[PDB]
Structures are given as C-alpha cells and as structure tokens.
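*Asks:* Just passing along the structure, written as structure tokens.
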Amino acid sequence: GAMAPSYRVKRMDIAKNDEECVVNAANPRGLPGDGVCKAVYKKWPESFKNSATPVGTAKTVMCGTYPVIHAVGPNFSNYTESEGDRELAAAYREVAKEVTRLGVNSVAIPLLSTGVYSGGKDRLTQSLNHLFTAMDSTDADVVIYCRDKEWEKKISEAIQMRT
Ligand SMILES: Nc1noc2ccccc12
Ligand SMILES: Nc1noc2ccccc12
Ligand SMILES: Nc1noc2ccccc12
Ligand SMILES: [Cl-]
Ligand SMILES: [Cl-]
C-alpha cells in the first residue's frame with residue numbers, strides 16, 4: 001500500500017505515467033481503438049494479447065512486468081442511461097479488484113466512458129464518482145489522467161472538496 005493513499009490529477013498522456021500500472025479505457029474486442037486506447041496500444045502493444053473482455057469487466061495483461069488493466073466502460077450510444085450507469089460502476093469495481101490483486105502502490109487511471117463512449121454527454125461527475133466509489137477502499141495512490149484544462153480544474157476541485 002501507499003504510506004498515505006492519495007488522489008491526484010494530471011493533464012498529460014497516460015502513456016507517460018509515473019505509476020506502477022495503467023488502466024486502459026479498452027474496447028470489448030481488444031482492438032487498438034482511439035484516444036487513451038490508441039496511446040496504450042502504441043506504448044504497450046504486447047498487452048493486447050487476449051485482452052478482449054465484456055462490457056463492465058477488467059482484464060489485466062502484462063507488458064514485460066508492467067501491468068495493463070483493460071477496463072471496458074459502456075458506449076452510451078448503445079446503452080440506456082440506466083444500464084450504462086450500472087456497467088460503468090461495475091467496470092470501476094473490477095479495476096479496484098485488479099489493482100488490489102496486483103499489490104501495486106500506485107495506478108494511472110482515465111475517466112471511463114467520457115470520450116467517444118460518452119454518447120455526446122459530459123460525464124465527468126458521473127464517471128469520477130464511480131471511480132471514487134470503487135477506489136476509496138483501496139490503498140494505492142491513484143493518479144487520474146485527462147487532456148482538457150477545464151476538466152483538470154473540475155477533477156482537482158472534486159478531489160480537494162473531500163480532503
Ligand atoms: N497536451 C497534450 N498533448 O497530447 C496529450 C495527450 C493527452 C493529454 C494531454 C496532451
Ligand atoms: N484522459 C485522456 N483522454 O484522452 C487521452 C489521450 C491519451 C492519454 C490520456 C487521455
Ligand atoms: N469528454 C471530454 N472532453 O474533455 C475531456 C477531458 C478529459 C477527459 C474526457 C473529456
Ligand atoms: Cl503529454
Ligand atoms: Cl471513452
């Protein structure tokens with residue numbers, strides 16, 4: 001565990017993280033895909049061997065000794081708001097199980113279902129609150145990666161609010 005488990009947010013490419021493992025915002029088929037997934041495929045391509053896993057689950061594949069946790073959030077274009085919300089919560093619970101099983105002291109994590117799977121809606125709060133529900137009982141240092149300057153401010157505020 002970390003000596004004083006924390007949440008932090010950084011605005012940069014998750015493929016340049018400084019943590020002991022990474023969560024990929026994966027597709028169910030283990031394909032190279034877009035956004036975070038595209039960077040993850042370029043950085044850790046060996047981790048995509050048998051990475052296919054259903055919506056609402058996480059599957060870990062090693063790149064050397066570095067763990068890549070493939071977490072499949074729902075595509076809100078296809079799911080109802082209700083079913084989508086259930087699957088997005090579930091994906092994060094499976095990430096918390098994997099992080100605990102691996103015994104890492106830190107994890108880099110993107111906000112699942114906020115990009116091309118968002119169904120054209122702002123899901124910062126919905127996705128972040130499911131991340132907190134899952135990860136609050138873990139003792140890993142969590143570092144959230146984002147791209148947008150206004151998202152960095154809102155994520156930083158949400159973390160600071162509960163401190
Ligand atoms: N400023 C940036 N260039 O590329 C990125 C990828 C992810 C997050 C931030 C950046
Ligand atoms: N949080 C992110 N959204 O898009 C990205 C692309 C590369 C790495 C991180 C991010
Ligand atoms: N859907 C998004 N717009 O900007 C972002 C920045 C970081 C993560 C997700 C989004
Ligand atoms: Cl960067
Ligand atoms: Cl997404």
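Start at 1 and count along the chain as shown; that gives each residue its number.
Determination method: X-ray crystallography, 1.5 Å.
Each Cβ is built from the backbone N, Cα and C atoms, and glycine gets one as well.
Straight out of Swiss-Prot:
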- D13, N27, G35, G115, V116, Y117: ADP-D-ribose binding site (BINDING)
- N27 to A (Swiss-Prot position 1357): Partial loss of mono-ADP-ribosylhydrolase activity; complete loss of ADP-ribose 1'' phosphate phosphatase activity (MUTAGEN)
- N27 to R or Y (Swiss-Prot position 1357): Almost complete loss of mono-ADP-ribosylhydrolase activity (MUTAGEN)
- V36 to A (Swiss-Prot position 1366): Partial loss of mono-ADP-ribosylhydrolase activity (MUTAGEN)
- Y117 to V or W (Swiss-Prot position 1447): Almost complete loss of mono-ADP-ribosylhydrolase activity (MUTAGEN)
*Asks:* Using C-alpha atoms only, work out the spacing between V116 (ADP-D-ribose binding site) and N27 (mutagenesis position) and round it to an integer in Å.
*Replies:* 11
*Asks:* Tell me the Cα distance separating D13 (ADP-D-ribose binding site) from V36 (mutagenesis position), rounded to the nearest angstrom.
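*Replies:* It is 8 Å, counting Cα to Cα.
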*Asks:* Expressed to the nearest Å, what is the distance separating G35 (ADP-D-ribose binding site) and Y117 (mutagenesis position) at their Cα atoms?
*Replies:* 11
*Asks:* Cα distance, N27 (mutagenesis position) to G115 (ADP-D-ribose binding site), nearest Å?
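*Replies:* Rounded to a whole number, the Cα-Cα distance is 12 Å.
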*Asks:* Scan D13, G35, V116, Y117 for recorded positions whose C-beta lands under 6 Å from an atom of ligand 1 and note them, or write none.
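*Replies:* The ones that qualify, in sequence order, are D13.
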*Asks:* Minimum Cβ neighbour count within 10 Å among the recorded positions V36, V116: which residue?
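*Replies:* Per-residue Cβ counts within 10 Å for the recorded positions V36, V116 bottom out at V116.
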*Asks:* Report the same-chain neighbours of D13 (ADP-D-ribose binding site): residues 6+ apart in sequence with Cβ closer than 8 Å to its Cβ, ordered by sequence.
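*Replies:* Sequence-distant Cβ neighbours: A39, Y145.
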*Asks:* Indicate the candidate from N27, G115, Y117 with the smallest number of other Cβ atoms within 10 Å of its Cβ, considering only these recorded positions.
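*Replies:* Each of the recorded positions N27, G115, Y117 was scored by Cβ atoms within 10 Å; lowest is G115.
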*Asks:* Return the maximum Cα to Cα distance in Å (whole number) over the record's ADP-D-ribose-binding residues: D13, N27, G35, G115, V116, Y117.
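*Replies:* Per the listed residues, the maximum Cα distance equals 19 Å.
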*Asks:* Looking only at Cβ atoms, how many others are within 10 Å of the one on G35 (ADP-D-ribose binding site)?
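*Replies:* A count of 15.
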*Asks:* Near ligand 2, which of the recorded positions show up if the criterion is a Cβ under 6 Å from one of its atoms? Options: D13, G35, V36, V116.
*Replies:* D13, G35, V36
*Asks:* Ligand 5 is in the model; which of the recorded positions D13, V116, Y117 have a C-beta less than 6 angstroms from one of its atoms?
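*Replies:* Listed by sequence, the hits are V116, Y117.
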*Asks:* Which of these recorded positions (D13, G35, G115, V116, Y117) have a C-beta closer than 6 Å to some atom of ligand 4?
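*Replies:* Near ligand 4, sequence order: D13.
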